[PDB]
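J.: Take this structure, written in structure tokens, and hold onto it; I'll ask about it next.
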Amino acid sequence: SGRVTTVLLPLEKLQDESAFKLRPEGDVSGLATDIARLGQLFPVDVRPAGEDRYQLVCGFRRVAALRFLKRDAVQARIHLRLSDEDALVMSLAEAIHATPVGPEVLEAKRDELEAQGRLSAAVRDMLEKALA
Amino acid sequence: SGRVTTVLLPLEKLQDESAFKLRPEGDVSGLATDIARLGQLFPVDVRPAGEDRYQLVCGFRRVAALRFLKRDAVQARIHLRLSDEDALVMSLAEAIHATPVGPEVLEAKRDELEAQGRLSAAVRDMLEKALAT
Ligand SMILES: Nc1ccn([C@@H]2O[C@H](COP(=O)(O)OP(=O)(O)OP(=O)(O)O)[C@@H](O)[C@H]2O)c(=O)n1
Ligand SMILES: Nc1ccn([C@@H]2O[C@H](COP(=O)(O)OP(=O)(O)OP(=O)(O)O)[C@@H](O)[C@H]2O)c(=O)n1
Ligand SMILES: [Mg+2]
Ligand SMILES: [Mg+2]
């Protein structure tokens, strides 16, 4: 039972518009380096725009990072029967309902990972560049 | 059919542990009200953790909210071949790399939707409460 399906979406099928974008992508070189390194960890959200084409609802920075890497596809969830109003609500939902993990929590986590012997070079790098 | 798959996962199939949790869930009242009204919009992330059981990697607040709705299940991505280190990385990924949308952006969106005649009462109320103190 599905209205949502996840696919490896060719970027040529994504409409070249940005109605649901909330903010400029900005510099995505750091996000792109992380995606080249680890893969794209979280799929973006799109809806059909007829014509075997799709409109981006969430994920502008991730898509911008994949274009920086000169990739031709993005992992995407396709939402069926997503109205204009419900796509607007979706585009805002992480912004409104996510609780950020503050730097105090990240520092305490780093210290605990160290006490546990779980601080790999790559995780140390990540946490310290975020805590800089 | 690759290395991740999405399921409606019974909550009783999560291990009773919190190895990858970063912070207390806190009051999930408002998140639960939103999920009751709109559905769970984004799936949580898990990995297999024994026979027919799973370990939560991302999504402790959504799981708490669903348990604060007395629901039987959570929408979940099951990650295969997710090592201990790669799960730690994934549990930190949104925290480190997600750029917040600040309230200045939310107010400017509220104002633009109004100016456009596109501001429904529902979205007005959502933006105004996010912009509440
Ligand atoms: N290797 C990585 C590193 C990060 N992420 C994800 O990239 C997202 C970046 O979040 P955000 O700053 O909100 O960017 P987008 O959602 O892509 O862009 P927008 O919010 O503007 O639509 C985070 O969810 C993070 O988990 C990812 O998919 N793969
Ligand atoms: N109706 C709603 C409203 C919110 N969300 C999601 O709930 C998540 C809340 O994020 P966060 O504060 O980080 O909580 P969790 O990820 O669930 O918990 P944790 O970060 O501690 O693992 C956001 O991604 C938001 O999009 C959702 O799925 N359905
Ligand atoms: Mg985002
Ligand atoms: Mg989270």
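We're sticking with Swiss-Prot numbering for chain A, so the shown stretch reads 289-420, in order.
From the backbone N, Cα and C atoms, a Cβ is placed for every residue, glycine too.
According to Swiss-Prot, the CTP binding site annotation covers A:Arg311, A:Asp322, A:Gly327, A:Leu329, A:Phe330, A:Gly347, A:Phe348, A:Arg349, A:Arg350, A:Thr387, on the basis of experimental evidence. Looking at Swiss-Prot, the entry for mutagenesis of A:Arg311 to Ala says: Loss of CTP-binding, located at cell pole, ParA is incorrectly positioned, wild-type affinity for BacP; when associated with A-349-350-A. Under its mutagenesis entries, Swiss-Prot includes A:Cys346 to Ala with the note: Wild type binding of ParA. One entry in Swiss-Prot concerns the mutagenesis experiment A:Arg350 to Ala. Its note says: Loss of CTP-binding, located at cell pole, ParA is partially positioned, wild-type affinity for BacP.
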J.: Taking each of the recorded positions A:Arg311, A:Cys346, A:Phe348, A:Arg350 in turn and counting other Cβ atoms within 10 Å of its Cβ, which one has the fewest?
T.: A:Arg311
J.: How big is the Cα-to-Cα gap, in Å, between A:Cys346 (mutagenesis position) and A:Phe330 (CTP binding site)?
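T.: Rounded to the nearest whole number, the Cα-Cα distance is 11 Å.
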J.: What three-state secondary structure does DSSP assign to A:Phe348 (CTP binding site)?
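T.: Where A:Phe348 (CTP binding site) sits, the three-state DSSP reduction gives helix.
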J.: Cβ distance under 8 Å to A:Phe330 (CTP binding site), same chain, sequence separation 6 or more: which residues?
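T.: Listed in sequence order: A:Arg350.
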J.: From the Cα of A:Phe348 (CTP binding site) across to the Cα of A:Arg311 (mutagenesis position), what is the distance in angstrom?
T.: 9
J.: Go through the recorded positions A:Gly327, A:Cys346, A:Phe348, A:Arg350 one by one and keep only those whose Cβ is less than 8 Å from a Cβ of chain B; report them in sequence order, or 'none'.
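T.: Listed recorded positions meeting the cut-off: none at all.
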J.: Could you tell me the maximum Cα-Cα distance in Å between the residues recorded as binding CTP, namely A:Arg311, A:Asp322, A:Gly327, A:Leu329, A:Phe330, A:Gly347, A:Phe348, A:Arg349, A:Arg350, A:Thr387, rounded to a whole number?
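T.: Of all Cα pairs among the recorded CTP binders, the widest measures 24 Å.
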